[PDB]
Amino acid sequence: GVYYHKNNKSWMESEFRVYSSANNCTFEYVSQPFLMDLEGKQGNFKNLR
Amino acid sequence: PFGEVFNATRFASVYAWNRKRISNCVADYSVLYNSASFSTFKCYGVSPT
Amino acid sequence: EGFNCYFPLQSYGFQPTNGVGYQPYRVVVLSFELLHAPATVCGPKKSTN
Ligand SMILES: *[C@@H]1O[C@H](CO)[C@@H](O[C@@H]2O[C@H](CO)[C@@H](O)[C@H](O)[C@H]2NC(C)=O)[C@H](O)[C@H]1NC(C)=O
């Protein structure tokens, strides 16, 4: 979830309730760092992944 | 992170022991007896060395 | 025989009462070279003319 707030023009998480909890974790990881555009402007798909 | 488990302030009781998880990391044996001088170190089915 | 010192010699606990597997068995191994030289040792036979 992302919202366009009038007071600050940025996109914050609204409800990160994807899951309830975790009983146990066999494995956890963080992938190499990289960056994102985070723009809501309308248009054709400028990139393919 | 054996050191944090090994060097801890308090440990649980025998009836309510603490179960933990070691996953996707690397252990060692040479960091067990260099001035550790514990009561008893032994292993079953394989030499601790 | 202190820390990092362990005793090479070991002693059994043989008594009538210990489990069947734990009972002592006495093993006699028999070895011999495969007739490389005209030796003497062999079993009962009859000298044929
Ligand atoms: C956790 O305990 C061990 C000892 O069991 C500490 O490791 C010591 O590290 C230094 C490195 O030169 C040396 O003194 C020995 O290798 C270890 N100890 C002794 C007593 O000789 C380790 O640093 C402890 N962690 C702490 C205090 O946070």
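Residue numbering for chain C follows Swiss-Prot, covering 484-532 in order.
Per the header of the entry, the method used was electron microscopy, 3.4 Å.
Placement of Cβ uses the backbone N, Cα and C atoms for every residue, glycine included.
Natural sequence variation is annotated in Swiss-Prot for C:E484 to A, with the remark: In strain: Omicron/BA.1, Omicron/BA.2, Omicron/BA.2.12.1, Omicron/BA.2.75, Omicron/BA.4, Omicron/BA.5, Omicron/BQ.1.1, Omicron/XBB.1.5, Omicron/EG.5.1. Contacts of C:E484 (variant position) defined by a Cβ separation under 8 A and a same-chain sequence distance of 6+ are given as C:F490, in order along the sequence.
Quoted from Swiss-Prot, the note on natural variant C:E484 to K is: In strain: Beta/B.1.351, Eta/B.1.525, Theta/P.3, Iota/B.1.526, B.1.1.318, Gamma/P.1, Zeta/P.2 and Mu/B.1.621; May enhance affinity to human ACE2 receptor.
Looking at Swiss-Prot, you'll find the natural variant C:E484 to Q noted as follows: In strain: Kappa/B.1.617.1.
Listed in Swiss-Prot as a mutagenesis experiment, C:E484 to D is described as follows: Increased replication in human TMEM106B overexpressing cells.
The natural variant C:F486 to P is recorded by Swiss-Prot, whose note states: In strain: Omicron/XBB.1.5, Omicron/EG.5.1. Cβ neighbours within 10 Å of C:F486 (variant position), excluding its own Cβ and spanning all shown chains: 12. Under the three-state DSSP scheme, C:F486 (variant position) falls in the coil class.
For the natural variant C:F486 to V, the note given in Swiss-Prot is In strain: Omicron/BA.4, Omicron/BA.5, Omicron/BQ.1.1.
Record note (Swiss-Prot) on the mutagenesis of C:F490 to L: Increased resistance to neutralizing antibodies and human covalescent sera neutralization. Over all protein chains present, the Cβ of C:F490 (mutagenesis position) has 7 other Cβ atoms lying within 10 Å.
C:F490 to S appears in Swiss-Prot as a natural variant; the accompanying note says: In strain: Lambda/C.37, Omicron/BQ.1.1, Omicron/XBB.1.5, Omicron/EG.5.1.
Quoted from Swiss-Prot, the note on mutagenesis experiment C:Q493 to Y is: Reduced host ACE2-binding affinity in vitro. When Cβ atoms from all protein chains are considered, those within 10 Å of C:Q493 (mutagenesis position) total 5, not counting its own. DSSP assigns C:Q493 (mutagenesis position) to coil in the three-state reduction, outside any helix or strand.
Here Swiss-Prot notes a natural variant, C:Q498 to R, with the remark: In strain: Omicron/BA.1, Omicron/BA.2, Omicron/BA.2.12.1, Omicron/BA.2.75, Omicron/BA.4, Omicron/BA.5, Omicron/BQ.1.1, Omicron/XBB.1.5, Omicron/EG.5.1. Here C:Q498 (variant position) comes close to no residue that lies at least six apart in sequence on the same chain with a C-beta under 8 angstroms from its C-beta. Mapped onto three states, the DSSP output places C:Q498 (variant position) in coil.
As a natural variant entry, C:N501 to T appears in Swiss-Prot alongside the note: In strain: 19B/501T. The Cβ of C:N501 (variant position) lies under 8 Å from no Cβ of any same-chain residue at least six residues away in sequence.
Quoting Swiss-Prot on the mutagenesis of C:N501 to Y: Increased binding affinity to human ACE2.
Cβ neighbours of C:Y505 (variant position) (same chain, under 8 Å, six or more residues apart in sequence): C:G496. One entry in Swiss-Prot concerns the natural variant C:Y505 to H. Its note says: In strain: Omicron/BA.1, Omicron/BA.2, Omicron/BA.2.12.1, Omicron/BA.2.75, Omicron/BA.4, Omicron/BA.5, Omicron/BQ.1.1, Omicron/XBB.1.5, Omicron/EG.5.1.
Under its mutagenesis annotations, Swiss-Prot gives C:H519 to P the following note: Increased resistance to human covalescent sera neutralization. Same-chain residues at least 6 positions away in sequence with a Cβ under 8 Å from that of C:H519 (mutagenesis position) are not found in this chain.
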